[PDB]
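Participant: Here it is, the structure, as structure tokens.
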Amino acid sequence: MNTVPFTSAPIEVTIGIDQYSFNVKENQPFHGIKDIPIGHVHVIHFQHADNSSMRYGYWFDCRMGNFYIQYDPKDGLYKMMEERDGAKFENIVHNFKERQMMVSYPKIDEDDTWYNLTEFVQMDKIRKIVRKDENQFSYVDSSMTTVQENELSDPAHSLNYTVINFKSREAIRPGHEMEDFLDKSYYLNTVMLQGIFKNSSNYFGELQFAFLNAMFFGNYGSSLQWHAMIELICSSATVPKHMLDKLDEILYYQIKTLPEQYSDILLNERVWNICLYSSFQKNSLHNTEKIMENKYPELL
Amino acid sequence: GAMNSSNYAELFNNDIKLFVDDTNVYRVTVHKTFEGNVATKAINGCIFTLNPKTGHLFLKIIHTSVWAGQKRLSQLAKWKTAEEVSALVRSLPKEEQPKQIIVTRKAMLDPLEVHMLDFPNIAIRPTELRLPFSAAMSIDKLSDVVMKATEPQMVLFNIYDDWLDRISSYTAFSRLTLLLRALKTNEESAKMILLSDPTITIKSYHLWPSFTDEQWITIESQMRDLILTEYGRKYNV
Ligand SMILES: CC(C)COc1ccc(C(=O)NN)cc1
């Protein structure tokens, strides 16, 4: 069980850790989060009380280093930093820990929610989507745009998701125009899976990361990416059976975790109705269709 | 974007553009089978691809053999249309290729866009107003070449005959569209109007009769009357 200590909490802020969140008051004695499960990526995220604009946060894996948070009064945000002095870090944490000034990652033992949302998400792939190579952790916020959004403006601060575009030469073989547009299996299986992602685990990992950035930061380009990756599978007549069964589980837990009051802006009516009711895979997502119909029957 | 009713003149500028109408590509007769079920029999069709500035018509004849053994023919017809338009563009010298292609039905947008990915600078555009090109098969010489075709074939026409020697392309297109709307609303009456006088003939190299300027005004007035009438006969006014 690992720890992310805080130097202090000088400004009032709602702090999220994965799917959990809690409020910290201005100058409240608060020195971080303990008992963070090893084996998963995690995200620690922030919304200031005075400016609910800009949700921002940091993806990290405690196996990769000792990380802490420190507010920067010049840049006006809580920053993640790595502590290289391993003994300095252990000593800081233990002091905050015998003084019980940290909150405990509040995992119920029955509860596989975070695993189920991050099953295929790896830090090394996150760091290729979010390029800042001198840090082991990755910053994301509400306003960051994607490489594809930039093609339609600062490249260093972009989300480099894999570009998916159904009306592109990459997606459409000369002479198979109608075939490839109406059945996207070539683009899914040859171009994306064999060609770019190499395997379905990396595909699902990017899909899961896109969803999480959409949900936690309201990042619009991430939501676009998530829906494109779903639609590419659902619009393929030929998908490996284990991928469909896994997709159904992935989306089930995503739909289960979505705040009820954010469905209006985070769920694209066209994609979901197409995927569940018109697409080749309309009959292959039983768990996802059932939770969607019982939780968001309006959208459909 | 979509052509609205506040840009009529854009049709007649000097940017090459073609209209593409697919409504006569997939044509069937519906009939009863011996068992009393219903079946379709396809008949020859055509893509209507028209330069509105010059009157040049690229009539790609669609022979019924193209449907043999195919499923979902109404869907295929849109993609076949887009394939043939793409092939036409590629066959033209670069300086004759269109800068815009306007489709008369919005269901042609994605098929044509996908077939024209190689031409990113050719704009594919929708029509905020439906055209009367479906009536092209009421032009006797066009209908004849389509129905006589025994194989796929492209035939080139000037749908304005020699009108541009005397009138502008705006006026020629308004005449063509007034004639086509007449033929669509009441074909027999429209055709009666056009041929009633046997001393006015259709030249061998023309589609329409050799009306003088004055006779065209009378004709045009008769077509307007027909359309207004039918519009009463239809709505009882
Ligand atoms: C390119 C659009 C602005 C013009 O569209 C039309 C032009 C003419 C007609 C017609 O039937 N006239 N009789 C219908 C639509």
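All positions are counted from 1 along the displayed chain.
Per the header: X-ray crystallography, 1.5 Å.
Each residue, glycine too, has its Cβ placed from N, Cα and C.
Found this in Swiss-Prot, in case it helps:
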MUTAGEN   B:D21 to N (Swiss-Prot position 1853)  Reduced growth at 30 degrees Celsius. Strongly reduced growth at 16 degrees Celsius
MUTAGEN   B:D22 to N (Swiss-Prot position 1854)  Reduced growth at 30 degrees Celsius. Strongly reduced growth at 16 degrees Celsius
MUTAGEN   B:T23 to A (Swiss-Prot position 1855)  Reduced growth at 30 degrees Celsius. Strongly reduced growth at 16 degrees Celsius
MUTAGEN   B:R105 to K (Swiss-Prot position 1937)  Severely impaired growth. Reduced growth at 30 degrees Celsius. Strongly reduced growth at 16 degrees Celsius
Participant: How many Å lie between the Cα of B:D22 (mutagenesis position) and the Cα of B:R105 (mutagenesis position)?
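Facilitator: Answer for this pair: 8 Å between alpha carbons.
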Participant: Rounded to a whole angstrom, what is the C-alpha distance between B:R105 (mutagenesis position) and B:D21 (mutagenesis position)?
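Facilitator: Roughly 7 Å, rounded to the nearest whole number.
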Participant: Taking the Cβ of B:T23 (mutagenesis position) as the reference point, list residues of the same chain whose Cβ is under 8 angstroms away and which are at least six residues distant in sequence.
Facilitator: B:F48, B:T104, B:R105, B:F133, B:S134
Participant: Do you know which of the mutagenesis positions B:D21, B:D22 has the most other C-beta atoms within 10 angstroms of its C-beta?
Facilitator: B:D22
Participant: Taking 10 A as the limit, how many CB atoms besides its own sit near the CB of B:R105 (mutagenesis position)?
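Facilitator: A count of 18.
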Participant: Using DSSP, would you call B:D21 (mutagenesis position) helix, strand or coil?
Facilitator: strand
Participant: How would DSSP class B:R105 (mutagenesis position) in three states?
Facilitator: coil
